[PDB]
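The next block holds one structure in the form of structure tokens; read it before the comments.
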Amino acid sequence: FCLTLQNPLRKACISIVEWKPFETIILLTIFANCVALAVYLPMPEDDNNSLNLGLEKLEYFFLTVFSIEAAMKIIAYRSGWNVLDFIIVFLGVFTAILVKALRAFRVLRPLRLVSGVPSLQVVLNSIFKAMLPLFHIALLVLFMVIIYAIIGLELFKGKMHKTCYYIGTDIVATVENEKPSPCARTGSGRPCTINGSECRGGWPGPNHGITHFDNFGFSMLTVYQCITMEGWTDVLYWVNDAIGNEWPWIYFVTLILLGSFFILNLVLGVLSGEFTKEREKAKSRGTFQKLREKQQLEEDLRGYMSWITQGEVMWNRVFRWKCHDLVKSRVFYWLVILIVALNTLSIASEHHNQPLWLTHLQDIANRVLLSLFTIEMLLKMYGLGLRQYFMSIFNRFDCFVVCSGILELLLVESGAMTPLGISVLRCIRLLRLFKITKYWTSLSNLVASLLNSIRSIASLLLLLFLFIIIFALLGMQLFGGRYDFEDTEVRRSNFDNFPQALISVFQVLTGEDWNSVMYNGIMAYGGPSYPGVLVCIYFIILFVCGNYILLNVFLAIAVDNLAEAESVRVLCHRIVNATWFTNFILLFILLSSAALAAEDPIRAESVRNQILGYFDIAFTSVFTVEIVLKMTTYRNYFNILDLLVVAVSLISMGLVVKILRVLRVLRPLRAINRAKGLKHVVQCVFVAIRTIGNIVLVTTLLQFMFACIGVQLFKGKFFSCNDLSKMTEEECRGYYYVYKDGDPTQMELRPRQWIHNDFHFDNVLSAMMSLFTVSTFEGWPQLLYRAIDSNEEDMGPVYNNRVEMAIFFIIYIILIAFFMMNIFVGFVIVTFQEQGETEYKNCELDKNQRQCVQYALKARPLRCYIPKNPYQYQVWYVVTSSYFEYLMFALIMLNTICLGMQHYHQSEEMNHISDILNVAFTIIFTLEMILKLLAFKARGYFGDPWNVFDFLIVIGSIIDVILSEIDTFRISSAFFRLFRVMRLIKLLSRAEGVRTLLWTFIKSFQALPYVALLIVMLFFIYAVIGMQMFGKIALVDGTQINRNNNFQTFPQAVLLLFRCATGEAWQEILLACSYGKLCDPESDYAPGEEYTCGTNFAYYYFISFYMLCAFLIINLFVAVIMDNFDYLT
């Protein structure tokens, strides 16, 4: 379609348009735009500084140079990446004609920086090729949300709108941290005991209006957030506060357990498509045989040349043999460790106060232990060879240590050094911790594993950083200091800066607390409305695409980490083997732990005790009786535990009291060794630990190395005074004013004291605590934003002091994200070896060539249940056709949108229509099962399960129509409505590509549910251990152990642990169990002891639950590789 095809002097432009460095001039001018949009400081209500005002005019430079370029590209002469090139320019020419809509399109310009620089043309081409096999997984999650949006829409419409306002006022009544949570005047939810308040209609609501369940778009928004396991417990505890509990738990803990399971097989989805490409290059086994010869040739040639080297430079030789016999001996394998282990205790002492003698020992030790460092080095200088010493990289590292120790000691004696710098010199020593790593035997294998992986990621990782810039430059244009709000609470992750928008994007990227962030962008524009809640779309694409890039660094490692993997006693004898005795025990275990489940557990006097004390001591009798009959018959790990739990339950009869009660919980563990499925799963995982152990031993060194740099840099900070205006020790005392809401006419008078921020960096032990929770991506923002606000030693926080200390929490967070991902790849690559170990017995063509033989050898013909009777045959001639096929598929889609609308405060004319609709859609669907049953002749109609599932829906609909209209002559009909929803599951019936993926998982449910048995056991033991211990815990609301989040009963303690298993702010629950909590005035405690029911076992408990939940959920990750392996390969 060329344009006039002319040859003036314009042909000489083509020699200049495409010369050589025309890329380089355009690379250097788009990079200026990146800086021109980074210094754009946004201003709230039409304001412009000076630099902001000069950069508006600088756009006209980048308007014309991108136009001088592009018009020459027209004079010069298909690339889709150039097709966006004129697209970016053609909006800004419209911007010269013209208000803030085109302001946001200049954010798109660095995408031109992609199209300029090649190699990132490799990445974006490769990233869309992963998206083809993922399509069925993503489309089922799209059906997963729509089912749980319609079910949460019809079950919870309008249920949140109750309030707990004051007496008659407009103020919503809270307590000091308590979120404004709904009420109900009728039963089962919130008596509203906040003393001078009465529940009235109107609006208390969830977050500000944004976490409803009415109007299809809000339901679908708040089952989205719930799916990402972030903030799913507020949407639980709000429903559970308005309806009443005991029913709506089953809604969310099946949304989590299905939302987990179908993202757990999305991560295994992408790792299918690129591995089968890589199995086709594993047949170059004769080329690694050439490779390991060459690295054997490089091994000898350096070694023999040192044989040459240390013969040339050879009285003074008499000192030499001394420096062989002292150096290479057993002595310096043990003389150095006493120094090094004595150094890493010197550098990790580090208190806040260190009374006076410790800080004198810190300086002499450093002075002493350097005198051993230099000598140790200097003995290698003479008796090893000079050229041999510096060639080794690990001893080149030891050069940089010993020099820097001398430089930092003498610079202090010089005296001319800033107090900013002596802290820097102190952090330089910390690099001595790698001296320990002269150990690890596969260290040189390990670094070659990791550094080979990064150069497979350095293409993709530069795409991730240029992804988080576009969304940071975009969010600064949409939100841009619209966080004004006329309020006093700290909306701290604002975007009104370039670094604050670079923290805040990276916070919603890692998943932590993107809920509170999205609730501010929605409330900045128009809070909740039509035009305004379409700013959800910014925090969706940032969280879906921003993770899909980051899921693609999970593959490029896994294809790189896979390339390396290619190269009378007869009477006692019967009893133990009786059916009477084994089936006795299994039934007796289940009755032993059913009482042990639900004790009181906090009454100590009531009727539920005297029953169980009789039910417990009588049960210890039988138990001990079993350990007699095993020992009269005859190493096993099951009998070492059988003799351990029985002896303690016997001594409870000698009883110290409640400890031996809880030693009876071990029982069912014995029944787990009587299960066989786990022998395959647990054994395969300890194969994988042996090869990943090397990585785990390094990633727990960094939490010690970044503890010691973390202590060093934040000692004594995070020490905040209660009213944020007093800044030091003595004067944060006395009483002050707490102004409510916003206005200075509601003064309340509280006292003030030092609050110590609970996860402080004081000790190296006490800093591994805090840096363990920012390792689990939970609670870092609150802590991170504190580390920004800190200043000098014992002083309160200054507001936005030193944002440069947000680089610590980023580099470390990114690093630990990279060592947590290299572990994960390890458990995958190991199991794909361990499954193929069964198919090493091959002598056959292929896997596809294996199944299709078993598809031919085993298969048989199909039913084909064709009828007689040409009256009936005409009826069947319709039913199996595409007439009914396309019609009954159609009327579900109209039945979808009939359920789709269903909003709140709908009109009465609309209530009359949808009541007819429901009646219309039942009569059609019951006319389906009439025609099919008169066609299929009962035999065949029950045959397929889909028709039997229709018979379940139809009757539940007919009994839903009848139950509604009998009422018109009634709250209980809320279950029968669910049957109206289940018609959407008839959709997937014809969707052949999706049904074949669910049916794979039901066929896979083989090696999974024995691993799920350990999950249930895990939740069962940690429920009962904490229930006796963390009861008496005084359900005061506002204090994070509250009426929704009890520890008291058994199913309230299961749900609390399901909160900590999906990471939902478990760091608070740990602080809720302590030493100074109240003791629930139903217990005894009768004088005085009113604030001593906390038991600090919680640090030993939630942490030991968290690793045993993390390790065992990895076994859920492994067990899904296990049976789906035929589908994933």
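These residue numbers are counts, starting from 1, taken along the chain as shown.
The header says electron microscopy, 3.6 Å.
Backbone N, Cα and C atoms are what each Cβ position is placed from, and that goes for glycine too.
For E778 (Ca(2+) binding site), the same-chain residues that are 6 or more apart in sequence and have a Cβ closer than 8 Å to its Cβ are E512, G1063, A1065, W1066, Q1067. Taken from Swiss-Prot, the feature Ca(2+) binding site covers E230, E512, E778, and the record attributes it to experimental evidence.
Within 10 Å of the Cβ of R850 (mutagenesis position) there are 14 other Cβ atoms, across all protein chains. Looking at Swiss-Prot, the entry for mutagenesis of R850 to H (Swiss-Prot position 1086) says: Shifts the threshold potential to more negative values and lowers the concentration threshold for channel activation by caffeine.
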Length of the line joining the Cα atoms of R850 (mutagenesis position) and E230 (Ca(2+) binding site), in Å: 44
Distance bridged by 10 unmodelled residues (Cα of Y77 to Cα of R78, Å): 11
Shell of the Ca(2+) site beyond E230, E512, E778, same chain only (C-beta within 8 angstroms of their C-beta centre): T510, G511, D513, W514, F777, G779, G1063, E1064, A1065
Proximal but sequence-remote residues of the same chain as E230 (Ca(2+) binding site) (Cβ under 8 Å, at least 6 apart): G511, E512, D513, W514, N515, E1064
Other C-beta atoms that fall within 10 angstroms of the C-beta of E512 (Ca(2+) binding site): 23
Length in angstrom of the chain break flanked by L655 and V656 (6 residues not modelled, CA to CA): 6
Cα separation of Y634 and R635 (whole Å), the pair that brackets 10 residues absent from the deposited model: 11
